[PDB]
Each structure stands twice: as structure tokens, then as C-alpha cells.
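Before any comments, here is the structure.
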Amino acid sequence: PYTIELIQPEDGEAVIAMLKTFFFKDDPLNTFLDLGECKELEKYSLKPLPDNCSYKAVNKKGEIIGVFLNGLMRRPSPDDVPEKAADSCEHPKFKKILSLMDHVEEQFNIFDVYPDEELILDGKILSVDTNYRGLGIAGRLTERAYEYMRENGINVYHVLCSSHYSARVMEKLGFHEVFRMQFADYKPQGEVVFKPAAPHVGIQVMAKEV
Ligand SMILES: CC(C)(COP(=O)(O)OP(=O)(O)OC[C@H]1O[C@@H](n2cnc3c(N)ncnc32)[C@H](O)[C@@H]1OP(=O)(O)O)[C@@H](O)C(=O)NCCC(=O)NCCS
Ligand SMILES: CC(=O)NCCc1ccc(O)c(O)c1
């Protein structure tokens, strides 16, 4: 028995405490790198909260057992000056993750897929407590966002997945692949950076039109 609720500003510390226990340790990229203490990822996770479309799953004791942090994403302006997120990151391990994100964006622009859309919902951080996995919480978190999308005329939900394992969860929820890149093919300076276990494969960007 759990609720799905909007994450409030006062929830920031509790959200971070939960992510530090789970996501920071068990997202496949974070585990591969042994991310450790990472204030940059705390900052990254807190950023979308004021967009008022991030959700927490909360158990009967009032503990956060899952989150899906989402932010609105806008089509680059005609006069856009594109920036690399990695350039302002001092944490060397998190810089590798941000560099991977920058690389994906250099190769693939979600706004090219949907030329008529100005605003898209971006699913940024998805994490469920281990003891509550396999119960459909990820799906219930995701589907709460559809409510927000309906209320605001947003058609597209975009979610970059860090493993085929989580891309499959999104597929079950009605998302489809829009871009993929194998870890074995990600060689920004000529050499492989990420080498997690074979079943992870690589990143897949997933999208749903609601
Ligand atoms: C990805 C994640 C959020 C999924 O959350 P979830 O609420 O467990 O999602 P689901 O209930 O749909 O379960 C997904 C699959 O996990 C498997 N599963 C079943 N029981 C499980 C358990 N006790 N523990 C882990 N996985 C389990 C099943 O394959 C299940 O699919 P199915 O129920 O359709 O057969 C969760 O695994 C997680 O936090 N992973 C680590 C962080 C991460 O990778 N986040 C996503 C980044 S894109
Ligand atoms: C939908 C989702 O949770 N995507 C995760 C992408 C990501 C973000 C930050 C990290 O540190 C990381 O390993 C992976």
C-alpha cells in the first residue's frame, strides 16, 4: 500500500537521502564507475523539482520508496548557444556520465523527431527501493506524469535510459526507442569508457506520445 505524490520543495533532503541509498549506488553507470559521494548528482537531481512534475512513491510509514524526477524541456531557440553539461563538472566520475549525455545530445536531438512540439517532458531520474521492486511502482510513477501532461497540453515524454534493462521497463509502459548507442561503440577519445556487463548493452532514448 503506497501513494504517488508530487514532490514538494521541502522534500529535497528526503529525495536525496533515498537516491543516495539506491540510484547513486545502483544505476548501472553509477555502479560501474563507483560514483561515491557526488554533490554534482545531488544538484542535478534537485534541479527539476520546482517544475512541479516530479513524483514520489511513499509507503504506509511515510517513507519514500521511489521517485521519478521530471523536468520540462524546451526546443532550442533559433539563436541557441549549445553548451556541454560536462564542462562545468569538477567530479571526474560524474563528468564521464555528463560527457556521455552530451555525446548523445550531439548525435540525437529529440526535437528533430517532433518538429511541432515546443515543450517535452523529460524523465531525468527514476529509482525504486530494492525491497519494493517488481511491483509496478516505476509504472505508477510514470503514469502520474501523464496527468500533468494532459493538464498542460504536453504530448511527448522523453526518457534516456542507462541500460536495456530499464529501457524494457519503459517499453512495457508503452514507450518506444527513438535512439540507441552501445557502450562498446561509445569511444569519445578513441577508447571505450563504459564496460558494464553485456546485458546492459548501452543507452536507449525512449519516448511516448500521450
Ligand atoms: C528500473 C527500476 C526503477 C524499475 O522499477 P520497478 O518499480 O521495480 O519496475 P517494475 O515493477 O516494472 O519491474 C521491472 C522488472 O524488474 C524485474 N523484477 C521483478 N522483481 C524484481 C525485484 N524484486 N527486484 C528487481 N527487479 C525485479 C522484472 O523483470 C520486472 O519486470 P516485469 O514485472 O514486467 O516482469 C528499478 O529497477 C531501479 O531503481 N533500478 C536501478 C536504477 C535504475 O537503473 N534506474 C533507471 C535509469 S533509466
Ligand atoms: C530515467 C533515468 O533515471 N535516467 C538515468 C540517467 C542517469 C543520470 C545520472 C546518472 O548518474 C546516471 O548514472 C544515469
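Using Swiss-Prot numbers, chain A covers 56-265, in order.
The header says X-ray crystallography, 1.3 Å.
Positions of Cβ are set from backbone N, Cα and C atoms, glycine also.
Taken straight from Swiss-Prot:
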| type | residues | note |
| --- | --- | --- |
| BINDING | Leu181, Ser182, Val183, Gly189, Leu190, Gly191, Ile192, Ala193 | acetyl-CoA binding site |
| DOMAIN | 181-254 | domain 'N-acetyltransferase' |
| MUTAGEN | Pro83 to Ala | Reduces catalytic activity |
| MUTAGEN | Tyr99 to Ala | Reduces catalytic activity |
| MUTAGEN | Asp177 to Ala | Does not affect catalytic activity |
| MUTAGEN | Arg188 to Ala | Reduces catalytic activity |
| MUTAGEN | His213 to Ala | Does not affect catalytic activity |
| MUTAGEN | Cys216 to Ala | Does not affect catalytic activity |
| MUTAGEN | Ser217 to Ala | Reduces catalytic activity towards tryptamine |
| MUTAGEN | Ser221 to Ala | Reduces catalytic activity towards tryptamine |
| MUTAGEN | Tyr241 to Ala | No effect on the catalytic activity towards tryptamine |
| MUTAGEN | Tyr241 to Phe | No effect on the catalytic activity towards tryptamine |
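In terms of local Cβ density within 10 Å, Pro83 ranks first among the recorded positions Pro83, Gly189, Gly191. For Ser221 (mutagenesis position), the same-chain residues lying six or more positions away in sequence with a CB closer than 8 A to its CB are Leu181.
Taking each of the mutagenesis positions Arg188, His213 in turn and counting other Cβ atoms within 10 Å of its Cβ gives the largest count for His213. Ligand 2 lies within reach of none of the recorded positions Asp177, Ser182, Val183, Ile192, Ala193, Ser221, judged by a C-beta closer than 6 angstroms to any of its atoms. Note: the CA-CA distance between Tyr241 (mutagenesis position) and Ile192 (acetyl-CoA binding site) rounds to 31 Å. In the three-state DSSP scheme, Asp177 (mutagenesis position) is classed as strand. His213 (mutagenesis position) and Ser182 (acetyl-CoA binding site) have their C-alpha atoms 16 Å apart, to the nearest angstrom.
Using a 10 Å radius centred on the Cβ of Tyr99 (mutagenesis position) and all shown protein chains, the other Cβ atoms total 19. Report note: the acetyl-CoA site is defined by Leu181, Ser182, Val183, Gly189, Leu190, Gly191, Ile192, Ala193, and the residues of the same chain whose CB lies within 8 Å of the CB centroid of those residues, excluding them, are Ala112, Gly121, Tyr187, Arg188, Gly194, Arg195, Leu196, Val224. Less than 6 Å separates the Cβ from ligand 1 in the case of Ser182, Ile192, drawn from the recorded positions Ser182, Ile192, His213 in sequence order.
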